[PDB]
2 protein chains.
Amino acid sequence: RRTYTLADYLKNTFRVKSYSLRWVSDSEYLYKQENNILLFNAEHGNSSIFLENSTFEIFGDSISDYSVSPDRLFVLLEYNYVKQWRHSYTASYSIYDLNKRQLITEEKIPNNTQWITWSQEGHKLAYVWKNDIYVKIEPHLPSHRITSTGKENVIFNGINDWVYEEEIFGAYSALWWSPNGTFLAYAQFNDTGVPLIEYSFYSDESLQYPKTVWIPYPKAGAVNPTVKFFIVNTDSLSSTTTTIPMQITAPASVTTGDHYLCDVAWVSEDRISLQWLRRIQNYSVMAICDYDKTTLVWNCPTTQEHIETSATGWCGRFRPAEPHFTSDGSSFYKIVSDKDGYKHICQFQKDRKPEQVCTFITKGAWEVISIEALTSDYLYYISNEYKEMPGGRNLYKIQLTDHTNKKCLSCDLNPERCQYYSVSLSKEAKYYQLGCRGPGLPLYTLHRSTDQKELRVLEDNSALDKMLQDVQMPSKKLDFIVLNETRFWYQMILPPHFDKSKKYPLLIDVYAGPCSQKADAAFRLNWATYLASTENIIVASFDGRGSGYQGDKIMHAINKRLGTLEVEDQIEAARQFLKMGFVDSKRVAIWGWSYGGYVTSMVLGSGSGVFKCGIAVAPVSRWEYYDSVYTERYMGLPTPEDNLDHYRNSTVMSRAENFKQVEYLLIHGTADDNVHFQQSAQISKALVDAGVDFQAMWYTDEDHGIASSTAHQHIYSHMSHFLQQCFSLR
Amino acid sequence: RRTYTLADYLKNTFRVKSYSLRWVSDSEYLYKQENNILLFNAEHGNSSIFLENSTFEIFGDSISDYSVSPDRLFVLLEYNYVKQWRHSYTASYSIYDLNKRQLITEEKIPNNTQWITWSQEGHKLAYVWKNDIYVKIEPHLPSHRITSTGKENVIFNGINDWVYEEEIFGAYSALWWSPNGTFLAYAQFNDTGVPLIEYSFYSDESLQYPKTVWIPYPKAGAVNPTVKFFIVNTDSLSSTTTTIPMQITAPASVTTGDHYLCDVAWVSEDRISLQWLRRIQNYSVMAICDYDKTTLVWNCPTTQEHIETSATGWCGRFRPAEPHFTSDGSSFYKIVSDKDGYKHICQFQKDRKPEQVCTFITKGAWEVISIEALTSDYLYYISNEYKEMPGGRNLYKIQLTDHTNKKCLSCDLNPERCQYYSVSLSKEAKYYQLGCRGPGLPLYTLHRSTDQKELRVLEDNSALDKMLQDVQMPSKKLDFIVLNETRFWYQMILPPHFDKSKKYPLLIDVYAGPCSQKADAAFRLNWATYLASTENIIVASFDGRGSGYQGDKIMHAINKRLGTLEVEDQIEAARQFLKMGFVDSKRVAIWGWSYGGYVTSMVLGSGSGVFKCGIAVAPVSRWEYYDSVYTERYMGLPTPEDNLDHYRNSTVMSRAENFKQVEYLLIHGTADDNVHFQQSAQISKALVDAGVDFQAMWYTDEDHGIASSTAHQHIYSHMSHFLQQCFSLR
Ligand SMILES: Cn1c(=O)c2c(nc(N3CCC[C@@H](N)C3)n2Cc2ccccc2C#N)n(C)c1=O
């Protein structure tokens, strides 16, 4: 009869387990068990020790992570990890010789590395340090400098600058070892003309004068960083002092004005696939380039250009989808919007074809989330086709030769507990692990590709199950409402003994940004749980216009004009929830983080009178303040020649007046490098000039995540009390 | 039956008048009446128009201020005023020819001047621009550049750098015209090695990238700016292209290590008086320097050195008092602590005397606040001797020849309404205006020095009086309590129909910094009024140890150890107030600004359990973060060789834990150049790491005063609501 305390959430009392493995071959994988790396044989439980409780404790308690070379002859030991942005970070490393049974101590690697990675085959290493690329053909051998143009916050070799790291590649890495590890391709960014943002850092109270941090950051419409792509022949290194990398120049239909490097993908060792994007992501080109043995140069013939375009809005969900090539690299499959606006799979030939470059393998009013594997005869993927639940995730597979032999591999399994699946296939797809994140407690099982015989159960959260028994967990409803004749899904977290006759306070959780999805069938133990289990508050989210994986008609609905429909629909959703009955019209709130904090703010400021209070954490207050890549992708350029007007008609501070009818809570990280603070400072200011009172809270030296332990606990406790005050509880 | 609304306060509904005149001669003065400058004859009401409703409206609504040359032949028109720090600011100027009846338009003065001032006689002007000194012997004539070493945030010629402006001279000016206007003395500051503080400014929401503001600011113990003093002969200018200023080097007993320039004072035209201070204000020297006609050099003979010292703490209230010389400049009177620690007046001879340099003219257990005038036979001053009320201010006068002939000139007048006087005597003291700020509504009267016959009443706030009739104004009690056998004054603002039988909530208003005084007999219409008149809250202040003008024993009580006794005593004061009866022990708060915000914080963090909640606005959180001049004056240097230990044992964040027993409100200006914000950011941080919840509020782009209109209204409304929540009202 115990409720789910805020402490339960904050102190993470009820642990949710998982099985994160690392396929080492087509039939064996690695697993961390009690700080011991084990090798499992998919087929039989056959296990074995790969690395002991030991080895790790030499560098003691600072072993951040490990990386096993693909020949399993060496292991990378990361330690002295230090964050820097979402994915960037610097560590120190040591190579462990599995055979010689000891730590390699000769040609060590720089005690401040920015990035490192094995090749795809041998024990070849490529790392970035002081912004330059270095290579080591063998763990024992000396380093070979590849670039020397590297310079802090100016020239990036093999790693992304701030914006690319966040908005394009999703990671720090800008390296790509070719198969058979001959070449090593990398990108190089010049931030030279990109403006700087400078926020203060305070550090220990012992620091008398506070430091200052600058970052080349391009806000909407400002000068963007430039790019160049190179491929260097790794095999020569031993016979020279310097090697001259060969450069690939982007395709002409892109080199006329600003543009970007979407994605890099090696096809075969003499073929590589690069995707480019215009600054206005209205257009994109994916060139295929071949290596010329004779002239030792890479060619990217317009004949193999391949163009992707969008008259509705922009390309891809957040960028063109990655291509998947066949062994002989003759054809490739890629996810693109079909004639009806539904992201599906279709075949392409290396060469382009006049208005026929595709042939879809998938049709329907649902979308393919991601291609997972390409066999000689099969294509494994993941879609939300099942039960017409766009909020669901299932693993399908199609026989290449017969586009009819399309069978779902996870639909059946456990329909009661699982509707949201994660996958992971062995090197050549002989086995495949399943990640049930589905409605019920996550269930990790492993199967044999051949006939789908579930070999065994890797992890059933039985333990967690046994613990939640003695606790009043709330429920989660996942349905859809319908407006202007269209399904719009939503999800509600209903408190324990939910009684449809009573009235409960409502809280909307928001994101609502382009291609966002808050209404899905995944299991989660978060703040909303405490809010429902113990405060008896209903937490709901609603995926409205401009969103999810329900087709472009819906997603692009927002194109060129954010702060419009996605906001309104968030309001209607509350209207609808009230019409459902069980909601106390006089106690409805709304909060959001990032984009959500925006909408939250934009909603509280609409004067709809539907909401009583809200909370915005590190919200964007006006699109000019946000980074270019993201912003422009939907908003265009903030210029009278383009879309300036819409940038201006969607300012949070312009709706200041209307904030008198609301209790508002604004929160922001003092060291937010993503959503600058300027954003909130600009908001507060506005409200103050309007004579509107509100509540604020800043978090000294916190990221855009306010994720430090102490701060994490602090901010939620605070928001809780804010809701308590607002809802007349506490 | 109307109470005094917060609006009444914020919108300044009940206007308090005053009479600010400008003595032009020993018998006439200037007064602004309905935007018309009038000339009044002290003796008869005889008036006359000096400048019309007109003239001012040419430059329209931007005429910031005016300055009339001493020959009354020209008038300075200041416009395009732009603030910059407490006193610094830049304007544009135009000279008006009273005789020719028009604006001089020939050799205009720089459209961005930093400072300007007439001589003491003619129409000579000296101004600073781009950090250099320029002179114009006549409004119509061309400018004569005096210095060329000037450079932004590096070399200051004729104006003070940040710290000197705030902590030493109290103004931007660093110019001094000699009498008979021959020489022009100025100071020059080199900030070269002074560290920088850089805070961000956000400006209009249209500014995409927020600006950054840097300032050479010396925090405790850091490298201080250096000084040099010069005197240039103004009479030569016309006969050269460049003139070479002569420099005075400070006295040897100061040039061994860091030191300061206390004060500058011209005696006669061939004599000037400079006061120097050691970085450790334990010691100070006041040299008298004479001009050598023959060698064209200034001498500052050790024979006329004059040393001031303090074994108890530091020199002066905030710096050595200014000397007052006789016509023949043979002797001078200056305020210094006597044998008992009471700031009094004593005579000095130009030459020093072995342990006898003084002869006090004033004895007693009270202090002379300030010397106001020195006649051929009289010395007018102002002390808090009357009724033994250290919180009172009265105008006394002593006959030089007879140190017995000491008569008070304002004591009698209106003992019921006035106990706090302001003065202003005509050039040679033939008349004198009185400023009654006393207990009742301010009363401005003018008298004839000769026999003190009150000529007439300049301003009686009759109007304001008539308006407050229809309003329930609160009362103000000014008494003293006694601890360890010593009088310690305090003041309480009692709500309307105050009934000693009931119980009221208590709010302590704080400063409590060295030589501070909150308990005085002055009339004021502030926030505390609304708090009492409408919220029925008692607002009280208590001048405890280390403070006021009650002698050094009390003031120096804090020396070398701030955050000690002044804090404790602030607590005892609340204890005592409770023992008085009429205070609701379960509803006692405390708030403060600046130093007060410190104590407030230090109090809430003492775990005395006496206070329920509090508010700290832009508080200092630890002395290392504050400027050198102020801090070191009481704390010394933050080094193990000196007083580091006490710097560390008085951190607000070190008392974080104890904040769980309190509702706390922290507020801070985003552009605070005085108390950096780092100070609060460091506090918040601390509390967050302690797991303590509190309430915060930042004011985007506000000074250390959060004095913009919109922000001013905003912050008080907010604090009000904070008290309402805390006191269970609203
Ligand atoms: C409550 N309260 C004060 O604390 C206060 C004050 N005047 C001063 N000063 C005298 C002139 C030089 C100036 N640097 C200091 N302080 C002290 C202070 C401490 C720390 C930071 C800023 C400040 C300021 N300004 N007043 C008027 C007042 O009400």
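To match Swiss-Prot, the residue numbers of chain A are left as they are there, and the shown ones run 38-767.
This deposition comes from X-ray crystallography, 3.3 Å.
Backbone N, Cα and C define each Cβ position, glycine as well.
Sequence-distant contacts (6 or more apart, same chain, Cβ under 8 Å) of A:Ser631 (mutagenesis position) comprise A:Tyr548, A:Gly550, A:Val654, A:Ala655, A:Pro656, A:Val657, A:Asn711, A:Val712, A:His741. In this structure, A:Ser631 (mutagenesis position) is part of a helix by DSSP. Taken from Swiss-Prot, the feature active site, charge relay system covers A:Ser631 (among others).
The Cβ of A:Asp709 (active site, charge relay system) has 21 other Cβ atoms within 10 Å, all protein chains considered. As annotated by Swiss-Prot, active site, charge relay system applies to A:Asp709 (among others), with the evidence given as sequence analysis.
As annotated by Swiss-Prot, active site, charge relay system applies to A:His741 (among others). Cβ-based neighbour count (10 Å, all protein chains) for A:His741 (active site, charge relay system) stands at 21.
For A:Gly629 (mutagenesis position), the count of additional Cβ atoms within 10 Å of its Cβ stands at 28 [all protein chains shown]. A:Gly629 to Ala appears in Swiss-Prot as a published mutagenesis result, with the remark: Reduced activity.
Take the CB of A:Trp630 (mutagenesis position) and look out to 10 A: across all protein chains shown you find 21 other CB atoms. In Swiss-Prot, the entry for mutagenesis A:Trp630 to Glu states: No effect on activity. The structure shown retains the original residue.
Under the heading of mutagenesis, Swiss-Prot lists A:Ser631 to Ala and annotates it as follows: Reduced activity.
Record note (Swiss-Prot), mutagenesis A:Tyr632 to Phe: No effect on activity. The unchanged residue is displayed. Neighbour count (other Cβ atoms within 10 Å of the Cβ, all protein chains): 21 for A:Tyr632 (mutagenesis position).
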Distance from A:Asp709 (active site, charge relay system) back to A:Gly629 (mutagenesis position), taken between C-alpha atoms, in Å: 16
Pairwise CA distance, A:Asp709 (active site, charge relay system) versus A:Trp630 (mutagenesis position), rounded so that it is a whole Å: 13
